Every structure is written in structure tokens, then in C-alpha cells.
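Working notes, beginning with the structure itself.
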Amino acid sequence: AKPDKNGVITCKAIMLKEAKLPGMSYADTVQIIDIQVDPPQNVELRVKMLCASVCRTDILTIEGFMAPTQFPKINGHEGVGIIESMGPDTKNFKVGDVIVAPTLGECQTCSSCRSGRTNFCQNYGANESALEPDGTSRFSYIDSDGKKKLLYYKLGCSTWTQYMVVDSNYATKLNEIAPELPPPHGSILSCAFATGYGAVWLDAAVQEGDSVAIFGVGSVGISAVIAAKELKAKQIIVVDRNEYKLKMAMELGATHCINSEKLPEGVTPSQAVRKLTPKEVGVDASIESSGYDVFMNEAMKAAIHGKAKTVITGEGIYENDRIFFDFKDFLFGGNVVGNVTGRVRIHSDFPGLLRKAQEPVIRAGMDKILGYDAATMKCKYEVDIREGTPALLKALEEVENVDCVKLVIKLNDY
Amino acid sequence: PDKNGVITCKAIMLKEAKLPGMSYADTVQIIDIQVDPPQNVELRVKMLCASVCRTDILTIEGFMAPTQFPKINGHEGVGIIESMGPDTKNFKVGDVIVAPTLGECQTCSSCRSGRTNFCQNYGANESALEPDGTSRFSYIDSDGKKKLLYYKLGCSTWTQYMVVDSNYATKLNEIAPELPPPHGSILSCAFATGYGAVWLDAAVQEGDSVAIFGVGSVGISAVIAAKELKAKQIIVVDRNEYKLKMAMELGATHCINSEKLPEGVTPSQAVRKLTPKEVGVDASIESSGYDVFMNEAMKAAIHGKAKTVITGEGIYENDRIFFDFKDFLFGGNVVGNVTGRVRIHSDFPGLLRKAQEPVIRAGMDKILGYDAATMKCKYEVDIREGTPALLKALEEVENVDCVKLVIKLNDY
Ligand SMILES: NC(=O)c1ccc[n+]([C@@H]2O[C@H](COP(=O)([O-])OP(=O)(O)OC[C@H]3O[C@@H](n4cnc5c(N)ncnc54)[C@H](O)[C@@H]3O)[C@@H](O)[C@H]2O)c1
Ligand SMILES: NC(=O)c1ccc[n+]([C@@H]2O[C@H](COP(=O)([O-])OP(=O)(O)OC[C@H]3O[C@@H](n4cnc5c(N)ncnc54)[C@H](O)[C@@H]3O)[C@@H](O)[C@H]2O)c1
Ligand SMILES: [Mg+2]
Ligand SMILES: [Mg+2]
Ligand SMILES: [Zn+2]
Ligand SMILES: [Zn+2]
Ligand SMILES: [Zn+2]
Ligand SMILES: [Zn+2]
């Protein structure tokens, strides 16, 4: 879209009217509407989005996750686009750059950045207000009563829109290192792939000859399998109840699979994992990527006491917003870390991830996650924001299809 | 020892778990027991003193002992090798030893990692028995019948003589021959746990900020470590003002009485308010046993960068603890810790050298209320003075100013 004389763009975006509480439909809350996107201020990028792709956390967001008051909103944190314009103070970006902009920036000067061992930057942390720091939004719409109304972001931006505004301290560019990378690949690099790959590579720090357990092989868990295989793990144990995704995981380098719904009475997933290791010692690295609170506990219990790290990537709407651990196993060697975006720092680590993503085996793995067809640039599960709300609502139901690993939302021509 | 090498001595027997509504008198008694001679690589140890870890009181309440009663209590204590099994190496009769929960085989992938004491080969003896299902301890009951006593784990310390697998023992007498017994006793658990949690596990550096949740003997040992390592800020959280003041005397910079916070202010929010930009602490130590403080310690840590070290224990519903999910995902970093990650061969010799330094010794003396002239501690009971004196001492564990009760077992 071309801006009007005041620099405002009118474009399609996916609006969430309110939380979809249990028993409510997508139809109750989700609608494609025309929105107005204000021009970028200060160090902001306004970004022509190519595609978004559906993270389970996007579905949690529809259900009200981390948004007690921040409706109506434009959804989405997983996506890729092209810089269309920039605020006047912007440095180190140009119009035409291809960017992703995940939740955490990297100031490189706080004690967290300088530690070398985390991406939880003190200066560019999660924008939980879902607003600009002055309480405004670059997004608005004209409702049925003709009134101009504010739309919240997801966090520091929204990706389910033809045009997004994001603070450039959260952006990192793809076009210098990977000018030929297709859009849906760039989209999963913004969250799902970075998360599973980085949880294994950076956070669990998997070494050649390590044993790895992965609880949940959706897009995040399969990304973890691809990393564990690249890093020459001796053993890659995948746990899930979805036989399709367990089989995909086995095709991309998992060595052992466990269907948690088919375990003998009184055999826990952690016991099943331990049974596959020498003297039932457990795994060198335990990844949770399910959102199932039970699996966070089972992941902790699967890890070799003291030596191994359990990396929790999963998210969900839990009773009292709490998770639980078996205390005796926890005290006697538990080691559990929260992980966002795989610990992949947007300046220090993302460039090497992007170079890795171009290696043939890693690309084949991304193609499999996406069911990508390079001839048509279409993914197996794809919906286009220009095709209207009914198509989108059907696609959101089909996220639960057994063979839907990653739904893609096409936003603009490629 | 009799004709068969069996020692008859006093020990503190727990008959059954002390469940809520029961008294110490219901379950705790000083009795004469028989201690068999050591076999294989065992040490039989003349105990000098035990000292009361909060986990000793949890044991009385049934902690980790669903079936392992009756037992001799105790895992914190120090003694002198009286005899050894025929296969023992690297120990002599007369050596002063402690024998904590975890050994250090030095060859398993956990030992070889260099970053944990959770040895795969010498782990916790949860059976509370010898590997053949027998015990070195027994007693003659009122029926005149000979009956087995369980250990605590690999041994019991609340006895004049104990037997332990020498793969769990480490000697005090070469590095610290003049160390008083109660100091050796707290080195075996409380002081190693608090000091190690800060020094080894949280790896506190000069200029770091530290929060310690619970300033009993473990948390005060953590204060001593944080001071020794030149932490910029040492924040202590407790309900007990006497122990908070003691922590401040031994190096703490800021104290918070959790029971005097406004209802809407959490312990983690109070700790973060003491830190620049409410960023929280570089190292967060839980040493309370209060499940709430395990969650608050996790939340007080700088997101991602900092480590929360959980040392606390308790009897929790369904044996489960909980964490606030959003704060956990966005940077939580929590580890279970046993004995301060202090490995009995690689780390304990260094800890023991540290204990001999005047400031650290002064801190151990303050924990103990130790009088060097009388070798008496502020709170001390002798096993030879009878069950009623012990039952009153066990009640006095809860006294405001009781940091560490010592159970004297033999002349020093
Ligand atoms: N931490 C982060 O930065 C980050 C990034 C991506 C996603 N997430 C979260 O991580 C998780 C994985 O993301 P995703 O998009 O791959 O999710 P997904 O829903 O596509 O995949 C999760 C997988 O876990 C399995 N699983 C869920 N509940 C299960 C149960 N009860 N029994 C057995 N298997 C079960 C599912 O069958 C599925 O294969 C989600 O919880 C998501 O919200 C977080
Ligand atoms: N992990 C290990 O190897 C190891 C070693 C020693 C002790 N422990 C455990 O660590 C903890 C500390 O041991 P200790 O012997 O110093 O215990 P302690 O009982 O002497 O001291 C605990 C301190 O925490 C405070 N605390 C407890 N509940 C509180 C609450 N509700 N509000 C505020 N403050 C509270 C108490 O007032 C006290 O000062 C205990 O849970 C003990 O079982 C474990
Ligand atoms: Mg802005
Ligand atoms: Mg033995
Ligand atoms: Zn995501
Ligand atoms: Zn930073
Ligand atoms: Zn103890
Ligand atoms: Zn070992």
C-alpha cells in the first residue's frame, strides 16, 4: 500500500476484539479489518510484511495470554518484512532491508548483555504494555460508529498485518547474509526455528555425543531435533502424542520416539526417557517445547541430575499462572531455565543462525517443517490475509490438524 | 567392643514419623544400640558431636523416610575413625572425618563435567540401609528381641558410634588439626551448604549483588561467603529479626523482615526495590524451606543472567513446589543444591582452609555461639544427659536465638 499525504497507510490486519475464553469460537473474536498505520517516529521501522507464521503463542494470545487489558489488538510476533520507512533517528537500517524483530533486543552494554550467557537484555526487554512508551499506538481503526479507536500491539509490534511498526532496537536484517531466503523461512527464524535451534545450540549447549530429550515436536521441537542432529548428538529422544510429528522428527534425525498417550500404566514420560539411557541416568540436555505443564516437570526429571540443563520454551494458560516441579528430584539435581527465542541474541547470535539456516540439511529441515514448495513459494498450510475472514477462521481451526506443523499467513506479494 | 567387635553405645532413636499433633516425646528416645564392626570399605567412627540441621527435624517428621523407621537420626556431625573394613584405602584410625550425602567417584560424566557434586556412582543412600538390606545398627527391644535400625541415609550422626562407606568421607585432621568439633560438624552440612551455594553454585564474584532467603545456619553461612567474595550488596530476608541482625553483623548490607512487608509487596518486589532500576540480584539463594521463598528467590534474580540456588527442604503437599510461570519463562534460572555443590575431594579441602581464616572462623563462632575457653556452644545438649534434656533441646531449636543446636556425643 502507498501512504496518504500525512504518511498514514491503510491496510489489512487481523484484529482480536477480546480474549477467546474457553467455549468461545475464533468467529467470536477474530476479524480481518482495514487499519491505519501511522508513520514511524524516533528510531522506529515501518515494515511491509511478507508473511507471518502461526506460533502456538499466537493462539495463546487469541485466548488472552499476557493480555489482561490489551484488547482490541493486532495479533502476531512471528513474521518477516521489508523496511518501507524509518523514524528520523534510526541508525544501521535502510529502506528495502528485510528484517525480523523478536521480543528481546540486545543493547550490548547492560550486565546481562556483557555476561555473554543470556539474551534477556535489561534495556530492550519484552514490551508487555503492547503500546508505545507514551501510551499511543501506531495502529488505529474506524469502528462501525465512525470513531477512531486504538489497537494494541502483541508486545513491541504485531506481525498479523500488511504493515507493522517496530522499534529498530528489536530488528535484525536477513538480506545481507541471506538475500535468497524465502519469506516463510525468514518468518520461522523470527520465533519458532530460533527458539528450538537456540534452546539446543546455545542454552543446553549440546556437544557431539550428548543425549537429548525433546518434549513436544511442533515447529519448535522439530527445530530442536534439527539442531541436535547438526551438533551430532548420539541420541535424540522425542516425546509427543501426535504420531505425524513424531514421524517427522524421526525423519529429521530423532533416534527414539515415545508416544506419551500410549505409555504403560504407571510409566511416566521421564521414566520412559530414562529407560533408553545407560543405567537409566537420563539425558545430557532436556528441552521442553510443548506448553504442557506436566512435560515441564517430566523434562526436569529426564535430565542427568546436576550435570544436565532443562530448557523450558513452552507457554500456556496455567491455573494461578503457575508451573510445578517434583521437589525431591528438583533438589537432587534439578536445573531449569526459562528460554525466549532460543537465547539467540539478535546481533551476536542471529547472523550465525542465519548462515546455518542456508546450509542444505538445515534448509531441508525448514522446508519439511513448512512443507515448502520452491516452485510456487507456497507452504502446505497457508492462508492469505487478502482472502477474507472465513478462510482465516478455517485456517485457525486447521492449526490442530495432525499434519499442520506451521500455518503461514501470507500478507503481501513476495 | 564385645568378643564379636560389636560396640554398645547411646544413640537417638526415632520410633516412627512425628506427624502433626504428635510430640517429640511420642517418637524420640535415647537408647543403647549395638553397632556392628565395619565391613568392606566402611569406617566405624567415634562421633564427637552432631549438630541440628533443619533437615534433621524434617526427618523426625518423616521426611524422605516413608518406611525407614525405626531409625537413628542425623546427617550433620564429625567424628574420629575407630576402625575400618579390610578394603578401606586413604584413611587411618584416628583421622577426623565428615561424611555428607554425596561422594565423588571422579570418573562419571557428572564428576568429569566439573560443575556438579551429583555423582552417579556415590549418590544419596535413600534406602537408609546397607546394600544387602541389613544395618550396622540394632537394638534389643522390651520383648527382648534384636531389631534393625535404619540409618538417615548412608549413616546416622546422632549416635556415639556410626558406620559409613568411606567413599562418602573426607578428612579434617591434615589441613585443620585444631578445628573444634562443632565447627567440623557444621562443615559436614549447614556451613558447606550456605558457603558453597554462594561460592560454587551461584559463583558470586566481587561486585555482585546477592539475596539470601532464610538466615538460619545455612543462610548466615551464605552471608559469610558473599562477604568473603566481596559482593557489593548482600540482602537478607527472614521473619526472625534476631537472625537478620546476626546476618547484618557478619556482612549483610540490607535486611528485609518478610512478615512486616505490606500485604501487597512480595519478598521479590522488596528485594528488587533495593537494586538499581529494580533489575534484581546477580545471585539468589534460598535457604529457608519455605516453598513461597523458592518462588520469590527465582523472581528476585536478574532475568537470564543470574542463578537461583535452592537449598531449602520441607514436607510439601504432593512433594511439589511451584513457580510463577511468566517470571520463570522470562529469565528464571533455578538449580537444586545439596551440600553447597561442595565435592568431598575437589572442593571440601579448600572450604576447610577457608574455615581456618580468622573472619570465617569468627562467623562460624557466631553461628554456634562457640566459647573457645569451654568448647561449649550457646545451645548444646549431651546425649549422656538423658531423653528429657534432649526433648527440651529439640523444642529450643525453635528459640528466636537458637541458630545451631549442638548434640555432644563424646568427650572432645
Ligand atoms: N519461549 C519462546 O520463545 C517460545 C517460542 C515459540 C513457542 N513457544 C511455546 O513453545 C511451545 C511450542 O511451540 P509450537 O509453536 O511448536 O507449539 P505446537 O502447539 O505447534 O507444538 C507443541 C507440541 O507439543 C505437543 N503437546 C502438547 N500438549 C501435549 C500433551 N498433553 N501430550 C503430549 N504432547 C503434547 C503437541 O502435540 C505438539 O506437537 C508452545 O507452548 C508455544 O506457546 C515459546
Ligand atoms: N540442600 C541441602 O543440602 C541442605 C542443607 C542444609 C539444610 N537444608 C535445608 O535448608 C533450609 C535451611 O536450613 P537451616 O538448618 O539453616 O534451617 P533453619 O530452620 O535453621 O533456618 C531457616 C530460616 O528460614 C526462615 N524462614 C522459614 N520459614 C519462613 C517463613 N515462612 N517466613 C520467613 N522466614 C522463614 C526461618 O525463620 C529461619 O531463620 C531448611 O529447609 C533445611 O531443611 C538443606
Ligand atoms: Mg516506538
Ligand atoms: Mg556399607
Ligand atoms: Zn513464538
Ligand atoms: Zn542489554
Ligand atoms: Zn543438613
Ligand atoms: Zn562420580
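Residue numbering for chain A follows Swiss-Prot, covering 9-422 in order.
If you check the header, you will see the structure was determined by X-ray crystallography, 1.6 Å.
Cβ coordinates are placed from backbone N, Cα and C, and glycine is handled just like the others.
The Zn(2+) 1 binding site annotation in Swiss-Prot covers A:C63, A:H85, A:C199. Spatially close to A:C199 (Zn(2+) 1 binding site) yet at least six residues away along the chain are A:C63, A:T65, A:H85, A:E86, A:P110, A:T349, judged by Cβ distances under 8 angstroms. According to DSSP, A:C199 (Zn(2+) 1 binding site) sits in a coil region rather than a helix or strand.
Contacts of A:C115 (Zn(2+) 2 binding site) defined by a Cβ separation under 8 A and a same-chain sequence distance of 6+ are given as A:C121, A:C129, A:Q130, A:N131, A:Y132, A:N177, in order along the sequence. DSSP assigns A:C115 (Zn(2+) 2 binding site) to coil in the three-state reduction, outside any helix or strand. Per Swiss-Prot, Zn(2+) 2 binding site is recorded for A:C115, A:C118, A:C121, A:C129, and the stated evidence type is similarity to another entry.
In Swiss-Prot, the entry for mutagenesis A:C63 to A states: Loss of activity. The structure shown retains the original residue. In the three-state DSSP reading, A:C63 (mutagenesis position) counts as coil. Its Cβ taken as reference, A:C63 (mutagenesis position) is surrounded by 26 other Cβ atoms within 10 Å in the chains shown.
A:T65 (mutagenesis position): 24 other CB atoms within 10 A of its CB, across all protein chains. Experimental mutagenesis at this site is recorded by Swiss-Prot as A:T65 to A, annotated: Loss of activity.
In Swiss-Prot, a mutagenesis experiment is listed as A:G84 to A, annotated with the note Loss of activity. Around the Cβ of A:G84 (mutagenesis position), the same chain contributes A:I22, A:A60, A:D66, A:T69, A:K162, A:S166, A:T167, A:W168, A:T169, A:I417, each under 8 angstroms and 6 or more positions distant in sequence.
A:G104 to A appears in Swiss-Prot as a published mutagenesis result, with the remark: 90% reduction of activity. In three-state terms derived from DSSP, A:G104 (mutagenesis position) belongs to neither a helical nor a strand segment and is classed as coil. A:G104 (mutagenesis position): 10 other CB atoms within 10 A of its CB, across all protein chains.
When the Cα atoms are compared, A:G104 (mutagenesis position) and A:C118 (Zn(2+) 2 binding site) turn out to be 30 Å apart. The Cβ of A:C129 (Zn(2+) 2 binding site) has 24 other Cβ atoms within 10 Å, all protein chains considered. Under 8 Å, Cβ to Cβ, and six or more positions away along its own chain, A:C118 (Zn(2+) 2 binding site) finds A:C129, A:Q130, A:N131. When the recorded positions A:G104, A:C121, A:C129 are checked against ligand 6, A:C121, A:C129 have a Cβ within less than 6 Å of one of its atoms. Residues A:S61, A:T65, A:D66, A:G84, A:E86, A:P110, A:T167, A:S198, A:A200 surround the recorded Zn(2+) 1 site, their Cβ atoms falling within 8 Å of the Cβ centroid of A:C63, A:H85, A:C199, which are themselves excluded. Checked against ligand 1, the recorded positions A:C63, A:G84, A:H85, A:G104, A:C118, A:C121 give A:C63 as the ones with a Cβ under 6 Å from it, listed in sequence order.
Within 8 Å of the centroid of the Cβ atoms of A:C115, A:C118, A:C121, A:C129, where the record puts Zn(2+) 2, the same chain has further Cβ atoms from A:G113, A:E114, A:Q116, A:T117, A:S120, A:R122, A:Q130, A:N131, A:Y132.
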